[PDB]
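Enquirer: Have a look at this one before I ask anything.
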Amino acid sequence: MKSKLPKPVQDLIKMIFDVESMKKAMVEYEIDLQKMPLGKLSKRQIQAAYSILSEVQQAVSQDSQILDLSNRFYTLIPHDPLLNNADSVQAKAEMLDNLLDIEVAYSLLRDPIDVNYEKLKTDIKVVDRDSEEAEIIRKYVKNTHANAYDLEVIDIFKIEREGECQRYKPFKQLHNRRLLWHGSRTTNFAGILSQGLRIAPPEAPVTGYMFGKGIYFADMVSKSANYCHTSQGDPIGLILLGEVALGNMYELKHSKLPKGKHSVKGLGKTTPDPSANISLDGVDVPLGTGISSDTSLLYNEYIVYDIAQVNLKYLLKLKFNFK
Ligand SMILES: CN(C)CC(=O)Nc1ccc2[nH]c(=O)c3ccccc3c2c1
């Protein structure tokens, strides 16, 4: 029966639950879809591939011994590439980080649009273009952009994740609560809305993460926009905006969080203008233009090591221009 959901929401549900986009990504990840289809994909083997990927990372102590386990990974994950380098492990690490959010997407998936919206267990409300919050969101995109592509906001959604507010409740008393970006691939978003924003498992190798396993954020929209993996063919992507209770920040230029700190701030070369900082709802919004800050980073990085420190507030349907 005719759904009463708005068109930008209706079209977003079609986008985040696109079966063809999932199979398309599996082809691009070189995965042999004939020996392992989309359906026969299981979490039990993804987690097993990780514990074998971390064993290749263990081959730091000691070439014939490495390839005996390197090919054993290709036994679990069919491919249609020798894993000995640290770069080779990180590449397959990002693949499994993406594959798991597709296994979650197709698990939920297996009128129809209204069932899928409720399957995600989230309230997605469209934000009007004339609203005050739309100007503040559009200014944050236009001013915190670094120039190889141009960004234009197609839609703004106020996303209310089920059971996230009561989870975020104790961290709301923390100081320095900022509104930061989290960019991810269009396919992962079905899992990001149901399970939420998560941290990498202990099975996964630590080599791939600069500041260890946690939830990574940025103040510059362009930084997170690169993690959308958008091309000339399909330029539409999805980026998030979440309330991150940072509090006591551990400022790093280059173990686990000191007794007293609550977050890590990887200092960068360029920071959004602090004299142009708006404190909307008692939450800092660094929508100023990029000014200069020894630092081994592009721009600033904000990492939290507790899933509850995050409260996903907005969602943006972005269009990418290629010059
Ligand atoms: C630490 N890594 C690059 C491995 C990885 O796949 N994680 C990952 C995965 C998704 C990420 N998304 C982001 O928006 C982001 C922003 C600033 C810094 C990092 C990220 C980010 C990082």
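Residue numbers in this text run from 1 along the chain shown.
The way this entry was determined, per its header, is X-ray crystallography, 3.2 Å.
Cβ from N, Cα, C; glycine included.
Here Swiss-Prot notes a mutagenesis experiment, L53 to A (Swiss-Prot position 713), with the remark: Increased auto-poly-ADP-ribosylation. According to Swiss-Prot, the feature NAD(+) binding site maps to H182, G183, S184, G191, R198, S224, an assignment based on similarity to another entry. According to Swiss-Prot, the experimentally introduced change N188 to S (Swiss-Prot position 868) is described as follows: 4% of wild-type activity. Mutagenesis annotation in Swiss-Prot: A190 to S or L (Swiss-Prot position 870), described as Increased DNA-independent poly-ADP-ribosyltransferase activity; the structure shown retains the original residue. Listed in Swiss-Prot is the mutagenesis experiment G191 to S (Swiss-Prot position 871), annotated as follows: Does not affect DNA-independent poly-ADP-ribosyltransferase activity. Swiss-Prot lists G191 to L (Swiss-Prot position 871) among its mutagenesis entries, and the accompanying note reads: Increased DNA-independent poly-ADP-ribosyltransferase activity. What Swiss-Prot says about the mutagenesis result for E203 to Q (Swiss-Prot position 883) is this: Does not affect ADP-ribosyltransferase activity. What Swiss-Prot says about the mutagenesis result for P205 to G or S (Swiss-Prot position 885) is this: Does not affect DNA-independent poly-ADP-ribosyltransferase activity. In Swiss-Prot, a published mutagenesis experiment is listed as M210 to V (Swiss-Prot position 890), annotated <0.5% of wild-type activity. Quoted from Swiss-Prot, the note on the mutagenesis of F217 to S (Swiss-Prot position 897) is: 10% of wild-type activity. Among the mutagenesis experiments that Swiss-Prot reports, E243 to Q (Swiss-Prot position 923) is described with the note: Does not affect ADP-ribosyltransferase activity. According to Swiss-Prot, the mutagenesis experiment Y299 to H (Swiss-Prot position 986) carries the annotation: 14% of wild-type activity and increased branching 15-fold. Residues or ranges marked as active site, for poly [ADP-ribose] polymerase activity in Swiss-Prot: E301. In Swiss-Prot, a mutagenesis experiment is listed as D306 to G (Swiss-Prot position 993), annotated with the note Abolished interaction with TIMELESS.
Thinking about packing and proximity, how do these listed features fit into the structure?
Expert: In this view, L53 (mutagenesis position) is surrounded by 28 other Cβ atoms within 10 Å of its Cβ, with every protein chain counted.
Cβ neighbours within 10 Å of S224 (NAD(+) binding site), excluding its own Cβ and spanning all shown chains: 22. DSSP assigns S224 (NAD(+) binding site) to a helical segment in the three-state reduction.
The DSSP secondary structure for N188 (mutagenesis position) is coil.
All protein chains included, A190 (mutagenesis position) registers 27 other Cβ atoms within 10 Å of its own Cβ.
In sequence order, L100, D101, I102, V104, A105 are the residues of the chain that are 6 or more apart from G191 (mutagenesis position) and have a CB within less than 8 Å of its CB.
In the three-state DSSP reading, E203 (mutagenesis position) counts as coil. On its own chain, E203 (mutagenesis position) has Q47, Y50, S51, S54 as residues at least 6 apart in sequence with a Cβ closer than 8 Å to its own Cβ.
The Cβ of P205 (mutagenesis position) has 21 other Cβ atoms within 10 Å, all protein chains considered.
DSSP assigns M210 (mutagenesis position) to coil, not to a helix or a strand. The 10 Å shell around the Cβ of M210 (mutagenesis position) contains 13 further Cβ atoms across the protein chains shown.
Neighbour list (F217 (mutagenesis position), Cβ cut-off 8 Å, at least 6 residues apart, same chain): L180, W181, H182, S224, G242, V244, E301, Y302, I303, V304.
DSSP assigns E243 (mutagenesis position) to a strand segment in the three-state reduction.
Long-range Cβ neighbours of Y299 (mutagenesis position) (same chain, at least 6 residues apart, Cβ-Cβ under 8 Å): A146, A218, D219, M220, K223, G268, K269, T270, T271, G290.
Packing around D306 (mutagenesis position) is summarised by its Cβ count: 16 other Cβ atoms lie within 10 angstroms of its Cβ, all protein chains included.
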Enquirer: Quick test of your reading of the structure: among the recorded positions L53, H182, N188, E203, whose CB sits under 6 A from ligand 1?
Expert: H182
Enquirer: Which of these binding-site residues is closest to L53 (mutagenesis position) if you go by CA atoms: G183, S184, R198?
Expert: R198
Enquirer: For the missing segment of 3 residues, report the Cα-Cα distance in Å between the flanking residues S293 and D294.
Expert: 10
Enquirer: How many Å lie between the Cα of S184 (NAD(+) binding site) and the Cα of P205 (mutagenesis position)?
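Expert: Answer for this pair: 20 Å between alpha carbons.
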Enquirer: Would you mind ranking the binding-site residues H182, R198 by how many other Cβ atoms sit within 10 Å of each Cβ and giving me the lowest?
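Expert: Sparsest of the binding-site residues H182, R198 by Cβ contacts within 10 Å: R198.
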Enquirer: Note that 8 residues are unmodelled after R110 and before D111; then state the distance between the two Cα atoms in Å, as a whole number.
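Expert: So the two residues bracketing the gap are 15 Å apart at Cα.
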Enquirer: Can you grab the distance from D306 (mutagenesis position) over to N188 (mutagenesis position)? Cα atoms, rounded to a whole Å.
Expert: 20
